[PDB]
Amino acid sequence: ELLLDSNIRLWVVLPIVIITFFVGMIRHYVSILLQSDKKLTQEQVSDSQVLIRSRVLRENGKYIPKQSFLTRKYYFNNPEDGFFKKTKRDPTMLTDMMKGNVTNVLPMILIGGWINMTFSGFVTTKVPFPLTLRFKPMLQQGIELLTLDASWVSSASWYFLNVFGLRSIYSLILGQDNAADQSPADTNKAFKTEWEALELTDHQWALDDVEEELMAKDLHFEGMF
Amino acid sequence: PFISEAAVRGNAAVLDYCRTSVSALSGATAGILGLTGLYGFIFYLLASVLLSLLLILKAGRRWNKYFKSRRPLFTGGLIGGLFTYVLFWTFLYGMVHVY
Amino acid sequence: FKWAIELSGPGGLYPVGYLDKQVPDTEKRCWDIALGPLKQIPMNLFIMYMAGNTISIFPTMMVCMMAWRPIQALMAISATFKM
Amino acid sequence: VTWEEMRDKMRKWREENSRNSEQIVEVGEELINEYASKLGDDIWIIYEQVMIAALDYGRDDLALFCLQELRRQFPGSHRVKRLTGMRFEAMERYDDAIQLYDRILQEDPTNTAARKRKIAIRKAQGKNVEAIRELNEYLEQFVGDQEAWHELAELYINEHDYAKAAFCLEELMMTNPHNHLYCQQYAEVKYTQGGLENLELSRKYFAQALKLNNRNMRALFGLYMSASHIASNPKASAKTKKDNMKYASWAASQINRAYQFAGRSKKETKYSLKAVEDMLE
Amino acid sequence: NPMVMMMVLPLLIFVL
Amino acid sequence: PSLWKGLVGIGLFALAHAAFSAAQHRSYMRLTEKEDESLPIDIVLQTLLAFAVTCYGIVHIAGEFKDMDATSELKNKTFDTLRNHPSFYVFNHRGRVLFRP
Ligand SMILES: CCCCCCCC/C=C\CCCCCCCC(=O)OC[C@H](COP(=O)(O)OCC[N+](C)(C)C)OC(=O)CCCCCCC/C=C\CCCCCCCC
């Protein structure tokens, strides 16, 4: 094998892991700090909630009798009722959203570049599987060796492996669906597509056969205590 | 019947937590043993099915109300487990066998 | 029934959604849905192939491209069929 | 009996909206007096309930303490502003509360708490018609608020416009298919509303509630009595007559079973037997 | 950094 | 029970000890340079047993599953709770007059 310097472990192996871990935590906390809810006026939230009600009705109107459902239909999509017909209406926001989208990966690549400069010229760890020789130019940046086994990796790619393999740990400790990783706008068209979709939808009163499917088996009663 | 989003999300979260922890531990163990190459990767698969067996024990009987099917027990987030497994494998095989 | 009490009677804008009058108003797509990804995948594949040295200088981009249109479709084959 | 135990009990008593003001105010006072510093900001939400209970409990002495702490901690906060509004309403001080809610609305129009509190003031003043109108107007901008929807249904039931209440309960079930309480309440409202054309819906929804929960024995004998009323109605057809007789017989069998279980669970005189003595009648 | 540029060009590609 | 948590701790400790042993054994080779190229049976058995016990503990530590059927936790919700509507509270009831003002 290779008699690697022990001091490479205490200052190039562990610090990379610590930096990656706490930079991920920093990124997640900065992401939650930056997020601010955009101000919404009454009309937009009102129409969003209205289409929410329409979609949930389309989903589970089976538990509602037929006359109530077709009255819903009359109210939603019918000339005479009027609803769904008489219901319609470098920039800072683009720069802000582009910067927010950029800040999810670019800080990782900048940290990688800084690590590649700072820790250039080492052999940090041996990747325990035989990587291909054609992968040499990116795993072993800063090394002039030629016959060195491809399984030996410099600092930058070791940090990259660390940042790829630590997202699951982030989900483990930080919380479910954390933001530390590496990876309606228009209502008129929404109104029209809801119109067409709920026109295409049908009715099936799920209570037409509940009694017969209930009469078949006795009612569970144990555990009353 | 009537699935509840919160409960299924909690079940997915606990399964993912168990998978991530077991994959990290398996990486640490494979690094400890000094397994190298394909023989290492197979071990991970073995570890995975071991976890599956444990999950089968954890769900146990009457699991039909816990999951629609046993499939997420076996192949639930396998690649996410593999990434952390290889990370911890490299970590331990580096700070145990290389030096 | 000796205790059949009736509680209805007087009914008093109207609540939203209410309407008093009782109105009496009342292969194939799968082929296109499958051919969608079958035609969109080569586009990303063609872009990645035409990248050339750019793809070689971008090891992560190739993996993302191969996992976006392909791989994911194979992984979500059951989901694609169910959709 | 450790502070974690009463903290968890308070959390449970908050998750489901209970109104046992005495117990919750006692536990909250104990928590904020003995174990106030034993845990962090998690008592702050408690400081909400504790005052509301106080206003429910009538013990206004600690309401000022909680309000002053929250205000000194959270200046210019809409939640604390609504909380001050409730404090004002505790003594029927309505004009100042209305002015405060109007100020909150003009400071933030998307806030929903102020509208609910102002209509609560209106319904406390007895102006039921204007309260109903205000709720109808408020829903026109916030369709989908389940709590206000159920409150409007309850107000309509109290004022006895059972058609509107039934409609609101129907749309509530649209929102929540899986809650058997809504199904039971709607079955009751429909049964109260009219006759066979509504009795069929009432019995169907009672059966649906029973399917969604076997223990809702309230809805069990509600279905039983609805079937019995359908049977007694002359307008019922012969096939409908025999169908509802079968439903009533099944419901009676289930009632005897349920009361037999009520019997084996406890140990006393057989009132449940007396109870099924009613069913045999 | 040549590495930073060669790894941020895919980032622009990843966004697009 | 809570002891499960304690169990997993010792498991990690066991694994940690294995690491030390492995390190020492590596030094062995780094001072023996013989054609052994094999770990002691004791260390591999200890590592495998620690892995088994730690994984079994972790499975318990993960928590308890939750049922998908939405009518599970809602079964015990009596009608006396769902009707309260905390936002629409009214304080013109007999509670204030009956109790100490
Ligand atoms: C030899 C290599 C092995 C690698 C070790 C990783 C696996 C070891 C894991 C777990 C054992 C600890 C068991 C203690 C119980 C913790 C969970 C619990 O049921 O108790 C609850 C509380 C609070 O729940 P929560 O919201 O915080 O959990 C997140 C919630 N969820 C999972 C839904 C997202 O738990 C708490 O006390 C807060 C603490 C939560 C657990 C902290 C452990 C994570 C810390 C470090 C992990 C790796 C960082 C360094 C490794 C770098 C090497 C590359």
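Following Swiss-Prot, chain D residues are numbered 10-290, in order.
Structure method, as recorded: electron microscopy, 3.6 Å.
Note that Cβ sites are derived from N, Cα and C of the backbone, with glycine treated the same way.
In Swiss-Prot this protein carries:
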- D:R28 to A: Loss of interaction with EMC5 (MUTAGEN)
- D:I61 to K: No effect on transmembrane domain binding of tail-anchored proteins; when associated with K-95 and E-122 (MUTAGEN)
- D:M95 to K: No effect on transmembrane domain binding of tail-anchored proteins; when associated with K-61 and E-122 (MUTAGEN)
- D:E156 to A: Loss of interaction with EMC5 (MUTAGEN)
- D:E160 to A: Loss of interaction with EMC5 (MUTAGEN)
- D:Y171 to A: Decreased interaction with EMC5 and EMC8 (MUTAGEN)
- D:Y200 to A: Decreased interaction with EMC5 and EMC8 (MUTAGEN)
- D:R227 to A: Loss of interaction with EMC5 and EMC8 (MUTAGEN)
- D:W259 to A: Decreased interaction with EMC3 (MUTAGEN)
Site of maximum Cβ density within 10 Å, from mutagenesis positions D:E156, D:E160: D:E160
Residues from D:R28, D:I61, D:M95, D:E160, D:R227, D:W259 facing chain C - mutagenesis positions, CB under 8 A: none
Intermolecular Cβ proximity, mutagenesis positions D:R28, D:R227, D:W259 versus chain A, under 8 Å: D:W259
Integer Å distance between the CA atoms belonging to D:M95 (mutagenesis position) and D:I61 (mutagenesis position): 8
Neighbouring C-beta atoms (10 Å sphere around the C-beta of D:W259 (mutagenesis position)): 18
Nearest of the mutagenesis positions (D:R28, D:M95, D:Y171, D:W259) to D:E160 (mutagenesis position) - Cα to Cα: D:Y171
Near chain F - the mutagenesis positions D:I61, D:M95, D:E160, D:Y200, D:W259, filtered by Cβ distance under 8 Å: D:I61, D:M95, D:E160
DSSP-derived structure type at D:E160 (mutagenesis position), helix or strand or else coil: helix
Lowest local Cβ density among D:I61, D:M95, which the record lists as mutagenesis positions, within 10 Å: D:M95
Chain-internal residues, separated by at least six, CB under 8 A from D:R227 (mutagenesis position): D:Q193
Same-chain residues at least 6 apart in sequence whose Cβ lies under 8 Å from D:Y171 (mutagenesis position): D:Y165, D:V198, D:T201, D:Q202
Cα proximity to D:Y200 (mutagenesis position), best match among mutagenesis positions D:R28, D:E156, D:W259: D:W259
